[PDB]
Amino acid sequence: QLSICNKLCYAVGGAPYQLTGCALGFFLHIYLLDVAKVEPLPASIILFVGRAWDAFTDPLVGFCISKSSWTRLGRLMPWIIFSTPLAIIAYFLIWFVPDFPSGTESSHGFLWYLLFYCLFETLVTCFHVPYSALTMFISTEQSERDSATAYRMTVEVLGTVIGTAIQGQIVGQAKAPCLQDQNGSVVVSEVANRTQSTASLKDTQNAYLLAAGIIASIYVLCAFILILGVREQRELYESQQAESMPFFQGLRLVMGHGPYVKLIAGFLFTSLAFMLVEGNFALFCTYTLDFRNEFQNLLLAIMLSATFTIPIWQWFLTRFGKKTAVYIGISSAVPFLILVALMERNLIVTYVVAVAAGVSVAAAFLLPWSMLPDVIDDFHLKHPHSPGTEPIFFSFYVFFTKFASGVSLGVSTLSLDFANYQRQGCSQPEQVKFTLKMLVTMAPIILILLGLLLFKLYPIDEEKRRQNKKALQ
């Protein structure tokens, strides 16, 4: 029934959040220290508050989107159309410094950043959850939900890849301090540049403005593509609220559902492990190994390899898959990760292990999201009418995703800082090159094995193949 054009239309909506988040999280820490002249402590406090506020908004938006009456134009979709036109300007404000408070008073100054960052975070949260919830209000067909999910999570990976590349080719990366000879040797250097010319500053501000404008334009184009082409199917059932079901009737029951919280733990552990792997494999093969001249391409390879495997790794679950495939993917993660810790310095094993790690990243990005709809079917069938709490599961799911990806960085930074991680040198102490390999290789293995042991979700293939029939009328 569903058309390919519909799938493409619904997939285009996977760019905006995953695009802006990647373009921002990598860059709103060098921005506040070289263009907007702000003291380092305020920059740190901005980062902390901004990262904290999203996690505390996501569940609130998820809760408050359930108590929304069906309007004349869609129940879920209107939240999108009333959010993008206010998002752009908000985003477009955060990326330049117009603030001239008669002398650039810092305390009078940085408030132009915190509030705008928070507002953008809340607006993007308002856009994300309904978009990720639309995946169950399309024709209510068992297979087509997973089919749409596959094309949704291909676009997110491509967005993460493209967002950093656009910004990088627009604004050049900071100059490296040492160069590696072709034979293999490090030559120290010193820029010794004042780098305080007003012309260069005024140029860099314009460059950042142009990049922000480009990202905003693609944001709004994707938004307008999404709004036209996919229709939020009308709820044909008599689901509503009876004289029962008080204000917290739903949320008090969504938690403790059984299989849902059991799946949550496995998702959390696997996501934490792979966040560690990517975030620190970024520079693992830069210090404890050689190859200081090409890691910027090796990371691009590992991240891009995850794209062209989502289709095949979902075709693999269309046949004898769907919880009979997670084992294979994470197992395929295991051996080359345990390999690269040994058999050092080859320039050839480092690429095959990277591509394999990408093929493994695909599994952890795809499977734990394509499995939840079956849990939703279980919840609907094993309970009475239950007017509806669909956008609650997704909100809690995104919140735990944020939790994992924000505790990964914390653990990494704390563990590295417990060794003498020299900050501005072309050097390495004794332990850092060892703790870094340990944290890239062994701890992911422990989390993987523990999650595999815990990943015993109730709905085996028989459960879904039975619940399909009862889910008609």
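We're sticking with Swiss-Prot numbering for chain A, so the shown stretch reads 39-511, in order.
Quick check of the header: electron microscopy, 3.5 Å.
Keep in mind that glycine also has a Cβ here, set from the backbone N, Cα and C atoms.
As written in Swiss-Prot, here are the features:
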MUTAGEN   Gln56 to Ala  Slightly reduced LPC transport
MUTAGEN   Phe64 to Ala  Slightly increased LPC transport
MUTAGEN   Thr95 to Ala  Significant reduction in LPC transport
MUTAGEN   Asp96 to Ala  Abolishes LPC transport. Abolishes LPC transport; when associated with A-92
MUTAGEN   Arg330 to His  No effect on LPC transport
Using Cα positions only, nearest of the mutagenesis positions to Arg330 (mutagenesis position) (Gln56, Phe64, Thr95, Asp96): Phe64
For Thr95 (mutagenesis position), the number of other Cβ atoms found within 10 Å of its own Cβ: 20
Mutagenesis positions compared (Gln56, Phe64, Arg330) - the one with the fewest other Cβ atoms within 10 Å: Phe64
C-beta crowding around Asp96 (mutagenesis position), within 10 angstroms: 26
For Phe64 (mutagenesis position), the three-state class that DSSP assigns: coil
